[PDB]
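See below for the structure under consideration.
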Amino acid sequence: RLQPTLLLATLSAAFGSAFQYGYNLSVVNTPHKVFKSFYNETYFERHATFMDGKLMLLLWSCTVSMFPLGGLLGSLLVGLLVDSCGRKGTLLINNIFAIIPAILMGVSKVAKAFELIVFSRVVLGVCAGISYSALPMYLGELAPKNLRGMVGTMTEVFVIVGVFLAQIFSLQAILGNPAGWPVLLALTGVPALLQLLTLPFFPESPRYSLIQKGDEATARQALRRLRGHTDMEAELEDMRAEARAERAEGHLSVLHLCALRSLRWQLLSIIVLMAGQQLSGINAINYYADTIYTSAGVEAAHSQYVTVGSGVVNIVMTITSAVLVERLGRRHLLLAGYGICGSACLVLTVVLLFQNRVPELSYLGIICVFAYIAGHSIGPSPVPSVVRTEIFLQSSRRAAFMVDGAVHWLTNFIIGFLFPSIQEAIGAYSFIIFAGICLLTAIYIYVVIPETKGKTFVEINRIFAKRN
Ligand SMILES: CC(=O)N[C@@H]1[C@@H](O)[C@H](O)[C@@H](CO)O[C@H]1O
């Protein structure tokens, strides 16, 4: 982001959209006991008696796992909205599904009903899915080729920002109070309101207007504002060319995924990229981090502070990945991140197997956990978000993003509700599976995905064609 209008527009779009995804993704795991207690007190008030712990477990599983389900529905909904309202109107309508549930969760304690907390989780999941499938389109189409990587990475940058802010605000001292959780839950609507107030002042993505709506005039002004001075003649010609080529060849339409043979490899590439992000071990590092820090000598009274430090490392590594996308490229970052993740998983399996015999291995274990956090943050987290939009053309982007988001959310939910059993069924060799999965994903990325840095979309489509 060089021009100030583009930087402000990117900040306003990402802060109100990706922050919802991150915050509602990780705001509930830490203060679980408080919500347990509130549910049980509401049930006591309503029925004048306690209820079974099985109903506690079922209700908690529902309210903690409806967010992936809401995200999956939302991902398959961005379709009906993205090409109907542009990235702009889609992001603006996405704010309703983040403002209404925020108010519902805010007035929930006085209303004395947990349902509003269970239904608002589904609504916020829908909002998060729509945001995750719409914000990358807006950021990629807004930015020029020279600065496309940083603006595209801003999506995951602000996702991690929201995750870190939610981790900070979810501590017992800050807002995890039995009388402070309504504010914690309702804080997710403030960025939504700010984006609703700020974003309309910024221009719609020029590519959608010219290539899809046909209004070159509007595109010109938006570009003038976003691109500033300089020149736009060439940029406009690119859009016109990409429009002419797309019209001549055709576009993806969901119902004909296999019919369009040209983008089959690209669809496979994006599907493989998103699954390798979710099924590549981050769940295990999370489940095993507490045990690793406990064995490291850290008392249980700081296993949190260590989680906050891990979040800080995640933030720093994501920002440095945003900086280095336009310098080292995308393929290099993907390969480096997946290799670091695989090596960390391997050495973590080694230390977990040999933790009891040699207590001195705990330092290597915590180093490996932090190394995995950093490596997954740099390569596999934001670069797929940047690449999912670079490969595909304009009109095919809706179908491509529908498939990509559906796969991402489905893999997220599936792996989330399996590792528990796997952890038990297998032991620590779970990490070898993941470090296998990471190795396979890195091999596929090296073999198939080419370099798309500093290249317009017509070129990148040409490159993929030659691949096969
Ligand atoms: C439902 C459940 O998990 N058990 C709770 C438990 O917190 C405690 O025995 C008591 C506190 O008031 O209320 C029970 O219903």
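Chain A is numbered as in Swiss-Prot; the shown residues are, in order, 18-485.
According to its header, the structure was obtained by electron microscopy, 3.3 Å.
In case you wondered, yes, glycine gets a Cβ from its N, Cα and C as well.
Within 10 Å of the C-beta of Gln295 (D-glucose binding site) there are 20 other C-beta atoms, taking all protein chains into account. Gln295 (D-glucose binding site) falls within a helix when secondary structure is assigned with DSSP. For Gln294, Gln295, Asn300, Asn331, the entry in Swiss-Prot reads D-glucose binding site, with the evidence type similarity to another entry.
The mutagenesis experiment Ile302 to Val is recorded by Swiss-Prot, whose note states: Abolished fructose transport. For the recorded site, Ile302 (mutagenesis position), the DSSP three-state label reads helix. The Cβ of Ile302 (mutagenesis position) lies under 8 Å from the Cβ of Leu365, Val386, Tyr389, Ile390, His393, each of which sits 6+ residues away along the same chain.
Here Swiss-Prot notes a mutagenesis experiment, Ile302 to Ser, with the remark: Does not affect glucose or fructose transport.
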From the centroid of the CB atoms of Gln294, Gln295, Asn300, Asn331, the recorded D-glucose site, which same-chain residues not already listed sit within 8 A by their CB, in sequence order?
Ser297, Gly298, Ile299, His393, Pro397, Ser398
Neighbour tally for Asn300 (D-glucose binding site), based on other Cβ positions within 10 Å of its Cβ:
20
Greatest CA-CA distance (Å) over the residues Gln294, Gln295, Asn300, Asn331 that the record ties to D-glucose?
16
In terms of DSSP three-state secondary structure, what is the assignment for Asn331 (D-glucose binding site)?
helix
